[PDB]
Number of protein chains: 2
Amino acid sequence: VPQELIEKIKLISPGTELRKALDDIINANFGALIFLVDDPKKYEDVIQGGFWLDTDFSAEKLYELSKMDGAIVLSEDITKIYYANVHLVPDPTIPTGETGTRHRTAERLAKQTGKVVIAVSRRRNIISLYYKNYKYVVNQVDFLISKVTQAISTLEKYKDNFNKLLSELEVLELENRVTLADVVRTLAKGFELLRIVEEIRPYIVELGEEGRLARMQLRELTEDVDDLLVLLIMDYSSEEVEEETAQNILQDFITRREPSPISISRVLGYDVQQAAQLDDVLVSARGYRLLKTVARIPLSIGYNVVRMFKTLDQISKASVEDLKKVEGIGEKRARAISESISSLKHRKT
Amino acid sequence: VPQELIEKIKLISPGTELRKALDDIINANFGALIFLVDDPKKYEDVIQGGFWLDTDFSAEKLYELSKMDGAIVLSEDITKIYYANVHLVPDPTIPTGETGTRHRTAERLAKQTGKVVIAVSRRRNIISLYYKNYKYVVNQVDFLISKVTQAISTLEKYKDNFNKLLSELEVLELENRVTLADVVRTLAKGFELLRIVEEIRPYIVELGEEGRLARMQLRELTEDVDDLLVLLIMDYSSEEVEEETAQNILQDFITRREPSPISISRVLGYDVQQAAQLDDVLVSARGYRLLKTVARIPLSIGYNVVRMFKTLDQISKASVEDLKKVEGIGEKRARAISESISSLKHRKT
Ligand SMILES: Nc1ncnc2c1ncn2[C@@H]1O[C@@H]2COP(=O)(O)O[C@H]3[C@@H](O)[C@H](n4cnc5c(N)ncnc54)O[C@@H]3COP(=O)(O)O[C@H]2[C@H]1O
């Protein structure tokens, strides 16, 4: 959805004065045809009759004016009401796939002028926004909340399964018994979880102010998921991979590519044919995930540790003395690494 | 009202199936916009979307189709329904003094194509017919009947005073005591009476089949008034005058010229400037009225009788033998003339 169009959508999103007025118009079953222009004098060819108002905008004024037949003309920033009860006359030759005089008029005028035109039928509760060659149907909050609440509840389920796969993989990592199947399975669920987030995003935006709690819920649920997926990619990719490259891997599986077993294993650098082979491939974590998230060791410094010990397994066997031989690790970071790992092994395994 | 428009108005007059449908539409508060054209193909630029029907017309079909939004397209003779639910798009630059999309659309389309377009709003009970640059509002029968009934009542009153004036003029005429004032007063009342008929005529025409009784009443009330007035003009005009000149005099006072005492006397060939003078001008009827109406003597032959005697007074002093000295008058005409005058003088004076 183009950004130039997303900007216009904000104009009638829950929270704005304009939307408050449109909600009331809908509740009263009045119809509405609103034309947003900047220079009223320049549309004497498409705007006919009505009353010249040139007054300050307000939700109550718009509502009251919508009681009359015809269209209302507002300024682009919704600060002035220019005309009311006007007859809009766009070029009849302009193609339109709309039905009815009001919507056909709205699409034609928007295409002809490159301006925003809002239409509301008397019987229905949707707001149709036309801008240039675009058409966006805005829904009432109740419909949006139902979809968003369902999506969140769905996300909770995926997240619960992600957490179980993660704790299981954690045990396998600490014991160095991880297979490519385990890794890919965890990444797959992580990619599916973030995809759901991406798909509900437009619903959230459209909710405007009414989407505050929904946003907070999405944040609490998916907080550090992205980072976690990036660290897993770095820890299990066939060959050393830069963080940015890992983040790009993530972005691709979250939008373009499809998170299938073989496909994920393929992008990780493993030449696998059948998904049954995944259980056959053994892999050892580099150690980034634990070093950063648990030992609180910056990636730039974690590279150094991996460069020397190569795997988490070796890192877990290294003494403080051993660890201090690494650039960037003093008695403090050496203790943190050593202690955080020995603590997890004892508690988890 | 041009004969051209008059023909179209008949299409929606009480009695037609079309009008029957429009009345139902009005009674149901549905709206309507109807475009009459014989070759739809040629107007495909002003007719958009909708449903192609091409079916035989019926009042029930038109009524049902009017439940949908948009416009209906019928053949000019109203025998076929071509489209329903269409969007009519006439040129926006066409000037119009109408209000609302529906009526502004109808006027522009009518001007643009030179055809008939019918508009009916849901809120009102009138039918607006637009043809070319003409606009005729058709009213419901109830409104028309009320106007027509009051006009008829008014005519009865004028006719009564007319008969009172005529009866008194009859006495004076027989006694040869007529003054210009007597004649003028009678003519003025007769002229005023016929003007009312002319003014109410359009209402009766617009009443269609529901105006049958009204036409009968008008005819019974004004049956022989025109002839009577023409004969009065011929009998009292300054100098001899033909039936054609008289008939023209009548038409002038019923439309163009105002029937004022001085104006009537002036047109009769009398030089007067004050109404008071009228009671000072003694006049004598030629005899045409009595010869034609009572003696049943053809005007052509009446000219001969007046040629010889000049006035009714002299005609009543003639004998059968004397009267027969006129060409066209035999013992029969002579008897009818002589006996009819003598009988009236005995009964009226
Ligand atoms: N060119 C045309 N072709 C076919 N039918 C025509 C027509 N123009 C008017 N009408 C018929 O008249 C109905 C009501 O017209 P109205 O102006 O009261 O009530 C209108 C008007 O206030 C508004 N509206 C529609 N088009 C407009 C325009 N171009 N400019 C300003 N207001 C418009 O939306 C209301 C409802 O529109 P809707 O079509 O549902 O309802 C229409 C339609 O069935």
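Using the numbering of Swiss-Prot, the residues shown for chain B are 7-355, in order.
From the backbone N, Cα and C atoms, a Cβ is placed for every residue, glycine too.
What Swiss-Prot lists as domain 'DAC' is B:8-148, and the listing cites sequence analysis.
Quoted from Swiss-Prot, the note on mutagenesis experiment B:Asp75 to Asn is: Significant loss of c-di-AMP formation, still forms octamers. Other Cβ atoms within 10 Å of the Cβ of B:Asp75 (mutagenesis position) number 15 in total over all chains. Look at B:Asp75 (mutagenesis position): DSSP puts it in coil.
Marked as 3',3'-c-di-AMP binding site by Swiss-Prot on the basis of experimental evidence: B:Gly76, B:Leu94, B:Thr107, B:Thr111, B:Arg128. Here B:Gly76 (3',3'-c-di-AMP binding site) comes close to B:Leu39, B:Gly55, B:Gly56, B:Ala90, B:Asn91, B:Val92, B:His93, B:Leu94: these same-chain residues lie at least six apart in sequence, with C-beta atoms under 8 angstroms from its C-beta.
Within 10 Å of the C-beta atom of B:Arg130 (mutagenesis position) sit 12 other C-beta atoms, taking all shown protein chains into account. DSSP classifies B:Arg130 (mutagenesis position) as coil under the three-state reduction. B:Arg130 to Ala appears in Swiss-Prot as a published mutagenesis result, with the remark: About 90% loss of c-di-AMP formation.
Residues B:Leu94, taken from the recorded positions B:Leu94, B:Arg128, B:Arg130, are distinguished by a CB atom under 6 angstroms from ligand 1. Here the binding-site residues are B:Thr107, B:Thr111; the one with the fewest Cβ atoms within 10 Å of its Cβ is B:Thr107.
The binding residues for 3',3'-c-di-AMP are recorded as B:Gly76, B:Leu94, B:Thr107, B:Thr111, B:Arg128; their greatest pairwise CA distance is 18 Å.
Listed recorded positions B:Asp75, B:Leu94, B:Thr107, B:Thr111, B:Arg130 compared with chain A at a CB cut-off under 8 A give B:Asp75, B:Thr107 as the close ones. Among the binding-site residues B:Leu94, B:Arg128, the residue whose Cβ has the fewest other Cβ atoms within 10 Å is B:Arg128. B:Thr107 (3',3'-c-di-AMP binding site) is 13 Å away from B:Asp75 (mutagenesis position) when you measure Cα to Cα.
For the pair formed by B:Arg130 (mutagenesis position) and B:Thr107 (3',3'-c-di-AMP binding site), distance between Cα atoms is given as 15 Å, rounded to the nearest Å.
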